[PDB]
Amino acid sequence: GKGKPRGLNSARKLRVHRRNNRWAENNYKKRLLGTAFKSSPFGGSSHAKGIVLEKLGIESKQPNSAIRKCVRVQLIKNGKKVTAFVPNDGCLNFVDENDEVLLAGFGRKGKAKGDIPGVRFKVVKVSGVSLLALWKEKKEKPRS
Amino acid sequence: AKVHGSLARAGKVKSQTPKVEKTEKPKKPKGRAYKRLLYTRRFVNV
Amino acid sequence: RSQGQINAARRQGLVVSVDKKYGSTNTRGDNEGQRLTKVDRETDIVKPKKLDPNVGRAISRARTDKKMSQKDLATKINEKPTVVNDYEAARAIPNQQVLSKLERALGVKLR
Amino acid sequence: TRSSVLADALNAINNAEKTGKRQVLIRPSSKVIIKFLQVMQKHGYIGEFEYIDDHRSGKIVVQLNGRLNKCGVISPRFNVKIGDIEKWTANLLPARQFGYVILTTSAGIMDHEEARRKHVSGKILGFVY
RNA sequence: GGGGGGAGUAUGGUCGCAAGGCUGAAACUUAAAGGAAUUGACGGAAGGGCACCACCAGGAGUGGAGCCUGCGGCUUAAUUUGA
RNA sequence: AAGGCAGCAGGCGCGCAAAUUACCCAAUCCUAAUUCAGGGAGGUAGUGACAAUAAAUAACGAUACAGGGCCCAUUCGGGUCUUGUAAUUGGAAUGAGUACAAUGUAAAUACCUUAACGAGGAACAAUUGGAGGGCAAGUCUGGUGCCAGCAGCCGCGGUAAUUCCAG
RNA sequence: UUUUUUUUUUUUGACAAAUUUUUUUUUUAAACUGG
């Protein structure tokens, strides 16, 4: 019974059958296809630096009705263009075009977060200092 | 519309908050002495 | 109560009164928690700490006519500006925590 | 087809303890079933059993006395080193202080307890409690 | 077989003057999609009753006319306003 | 004509991403014709919140109001039982540091010792995230009004926001 | 003498977005002499 072989000389069948059914797993495939290297915008890295191209306003999806104040960024090491959310209020004033921001993942390991559609990234540092410091008036943005 | 978002009013609430300064208070004890304050203040029933 | 005996009575015994308090930790004190049972079991009407006869009239002027407004005064004691309004002349049931913050924020020593 | 006659015999016994019967009839019978029933008998898990002699393979009628919760077979007959026996008794016995795992050593078919004091090991057949 | 999509799509192979089968991804996107049952509500579903705020058989009409009386609209310094 | 730092130190570049162009053969050992010379092997120090261990930021005291329940009660009182708020004071102890010395060491630095200074809220002042649920902790106040924003997830915000910005 | 036995159907399209949320309180009836 039970649909799998059980004989003592049948380890090859069980081992090859486990191998074939491992591919249905989401993260086993990405570990063995190298999807992080080839397909992901960051090259399988926690962080990446970029260059700001434009300020964006993205409508929040239902049932929220705000404007999310994100930016469009082009990375240095890849040249790819990603959209990154700019956190709590006034920070879009602290970011401008061509500030060489630093980016991180947005929490959900390659997925969008909250009511923002199609943004997988956030800004951490702008002009090389912080956003927490600039928001809390602990540091000052360099004159550029 | 469905093309742009109005980026004009970023920071419109933090700018207009009627700010008030943190009042100076006596400092609280630190380290093992803070667990004294904590774990008597939660058990004052004599 | 407060360090008068709770260290002196702890001479190598370490357990007398180590039970847990009521357990709110931000909801206000139980200064009337005893009176709440008495008004519950007594099957008639009882008068709830009737009025503020002169602590209303005299202390409204000493607090507020000095510099301040009730909209300002209720903001530093963290109550709604109608709470101080009914502490002005009459029409309140005075509780201890509100009347204590009323005293320590503006100094006048009438309880 | 029939792959192991020991599994059929222990299924037959286990089904009749559940229903409330006091006897089974198993068919066919082998030396392995005879020895497995003899180990069950000496620990008091079953009563008397009689072997009917066909000329084919024989049948057994086994008298049941309650007090049996499960008799099961382990297929395949895994090889068990002498240090792996407490990994099996922990797995498929209800407590550490009754129940037996029947093995097949070169010293013969025997339960795990007196395989230990004989200091032998081998393949696993099953369990009773 | 291993959440729902993207998608039985793309690419390569194969079966090939055909439709098309077989094998078969990924990027990206998404907080549910789904199964079984419960209580309501609903049906241009059924069965059993009931009502002149339903009909049938009729009566008196109202809608047509003049007026006076509320409402809308328009006007107005305001034509106070609710429904 | 000359070259090969994936030796040591350093520079440029690359990047999310990584230290001083320092001192010495005194230890560990290696080589040589060799006890002696040599060794960026190696050791010492600098940078270093990669990780790991131990554990300062205070300890004893003295001093008071405001209630509430119940009891006895004249009504003026106690006489318990508990609730909160501090607020003014005193002598004691110590190292974080500044350092004679000695110790440490190839020579130093530092540690371990130790003369002399070194605590009263103004400092010798602990932060980082949170307070709807998961998940411990406010239905307190001011501002905003589906805006700003929060929110890993469910959700919050359209004029009484326990969820944003503040105290 | 199983014996009873209502035959039917023209047309009826649509209705924007968000929402309505409930927790288990008594820790309080605890006071007595030794002469």
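Numbering, chain A: per Swiss-Prot, residues 2-145 in sequence.
The header says electron microscopy, 3.0 Å.
Using the three backbone atoms N, Cα and C, a Cβ is placed for every residue, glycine included.
Under its mutagenesis entries, Swiss-Prot includes A:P64 to A with the note: Lethal mutation. Remark: A:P64 (mutagenesis position) has no non-local neighbours by Cβ distance under 8 Å and separation of at least 6 in sequence.
DSSP assigns A:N65 (mutagenesis position) to coil in the three-state reduction, placing it in neither a helix nor a strand. According to Swiss-Prot, the mutagenesis experiment A:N65 to A carries the annotation: Lethal mutation.
Within 10 Å of the C-beta of A:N65 (mutagenesis position) there are 11 other C-beta atoms, taking all protein chains into account.
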